[PDB]
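Q: Sharing a structure here in structure tokens format.
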Amino acid sequence: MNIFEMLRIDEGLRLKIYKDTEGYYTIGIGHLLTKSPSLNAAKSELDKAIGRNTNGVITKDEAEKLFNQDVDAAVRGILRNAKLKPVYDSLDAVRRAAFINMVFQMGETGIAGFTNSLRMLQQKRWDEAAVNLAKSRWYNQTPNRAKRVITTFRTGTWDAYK
Ligand SMILES: [Cl-]
Ligand SMILES: [Cl-]
């Protein structure tokens, strides 16, 4: 198990534009296209992301390509963010995958409300951090995925995911 297989389990793969859990147009492996309601605005951003006229449909390779770019940028934003960096640096390899997972799903911006949980992870207080992480809209909205990520932070193993 690695970051790629972990996110491919949490996000799935869809080759046709679909709506995510919050109702936004997405395609591939969790690739958010737009927060607008317009299917047209979505098709447009998609064509722009792929470099071809797609008509809302892409190939597996194209999806994987978008996925490689998005993990890379998730990582790189963590590294550039001053509150994130130090958390990330302090963690072991499994827990780092859990943090990237959070960032990919919710952006540096969503992850901003985790000030308290981030401090707890940094201090390595696993059980407390797991309790604090659960008190969030995130956990209430996508409980099964949250529980898997949460368990990865609590345990430091990939158990939630075999
Ligand atoms: Cl893009
Ligand atoms: Cl879920």
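Numbers run from 1 along the shown chain.
Header entry for method reads X-ray crystallography, 1.9 Å.
Backbone N, Cα and C atoms are what each Cβ position is placed from, and that goes for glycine too.
Quoted from Swiss-Prot, the note on mutagenesis experiment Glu11 to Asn is: Loss of 84% of enzymatic activity. Per Swiss-Prot, mutagenesis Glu11 to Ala, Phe, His, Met or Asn is noted as: Complete loss of enzymatic activity. The active site, proton donor/acceptor annotation in Swiss-Prot covers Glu11, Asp20. Here Swiss-Prot describes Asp20 to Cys as a published mutagenesis experiment; the accompanying note says: Nearly no effet on specific enzymatic activity. Record note (Swiss-Prot), mutagenesis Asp20 to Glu or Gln: Loss of 99% of enzymatic activity. The unchanged residue is displayed. What Swiss-Prot notes for the published mutagenesis of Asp20 to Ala, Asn, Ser or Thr is this: Complete loss of enzymatic activity. Per Swiss-Prot, mutagenesis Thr26 to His is noted as: Facilitates transglycosylation more effectively than hydrolysis; covalently bound substrate. Swiss-Prot documents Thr26 to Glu as a published mutagenesis change and attaches the note Complete loss of activity at neutral pH; covalently bound substrate. Swiss-Prot gives this note for the published mutagenesis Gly30 to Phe: Almost complete loss of enzymatic activity. The enzyme is destabilized by 1.5 kcal/mol. The note that Swiss-Prot attaches to the published mutagenesis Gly30 to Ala is: Almost complete loss of enzymatic activity. Annotation source Swiss-Prot lists substrate binding site at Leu32, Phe104, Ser117, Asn132. The mutagenesis experiment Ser117 to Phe is recorded by Swiss-Prot, whose note states: 10-fold decrease in enzymatic activity. Quoted from Swiss-Prot, the note on the mutagenesis of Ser117 to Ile is: 500-fold decrease in enzymatic activity. Here the residue is the original one, while Swiss-Prot reports the published mutagenesis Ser117 to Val with the comment 50-fold decrease in enzymatic activity. Under its mutagenesis entries, Swiss-Prot includes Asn132 to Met or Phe with the note: 2-fold decrease in enzymatic activity. One mutagenesis experiment named in Swiss-Prot is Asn132 to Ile, and its note says 5-fold decrease in enzymatic activity.
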Q: Pick out which of the mutagenesis positions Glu11, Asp20 has the most other Cβ atoms within 10 Å of its own Cβ.
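A: Counting every other Cβ within 10 Å of each candidate, the maximum falls on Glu11.
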Q: Pop the Cα-Cα gap between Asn132 (mutagenesis position) and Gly30 (mutagenesis position) into the table, whole Å please.
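A: With distance taken Cα to Cα, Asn132 (mutagenesis position) is 26 Å from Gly30 (mutagenesis position).
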Q: Starting from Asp20 (mutagenesis position), work out which of the recorded positions listed here (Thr26, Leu32, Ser117, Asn132) have their Cα within 10 Å, and give them in sequence order.
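A: Correct set: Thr26, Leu32.
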Q: What's the CA to CA span in angstrom from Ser117 (mutagenesis position) over to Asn132 (mutagenesis position)?
A: 6
Q: Give the distance between the Cα atoms of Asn132 (mutagenesis position) and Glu11 (mutagenesis position), rounded to the nearest whole Å.
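A: So the Cα of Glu11 (mutagenesis position) lies 24 Å away from that of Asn132 (mutagenesis position).
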Q: Going by DSSP, give the three-state secondary structure for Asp20 (mutagenesis position).
A: coil
Q: Tell me the Cα distance separating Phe104 (substrate binding site) from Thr26 (mutagenesis position), rounded to the nearest angstrom.
A: 13
Q: Using other CB atoms within 10 angstroms as the count, which residue among the mutagenesis positions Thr26, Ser117, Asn132 scores least?
A: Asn132
Q: List the Cα distance (Å, whole number) between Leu32 (substrate binding site) and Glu11 (mutagenesis position).
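A: Cα-Cα, rounded: 11 Å.
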Q: Which of the three DSSP-derived classes (helix, strand, coil) applies to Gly30 (mutagenesis position)?
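A: It is coil.
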Q: Between the Cα atoms of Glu11 (mutagenesis position) and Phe104 (substrate binding site), find the distance and write it as a whole number of Å.
A: 10
Q: Could you measure the widest C-alpha to C-alpha distance across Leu32, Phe104, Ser117, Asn132, the residues recorded as binding substrate, and give it to a whole number of angstrom?
A: 27
Q: Are there any residues in the same chain, six or more apart in sequence, whose C-beta is under 8 angstroms from the C-beta of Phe104 (substrate binding site), and if so which?
A: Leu7, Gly30, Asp70, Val71, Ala74
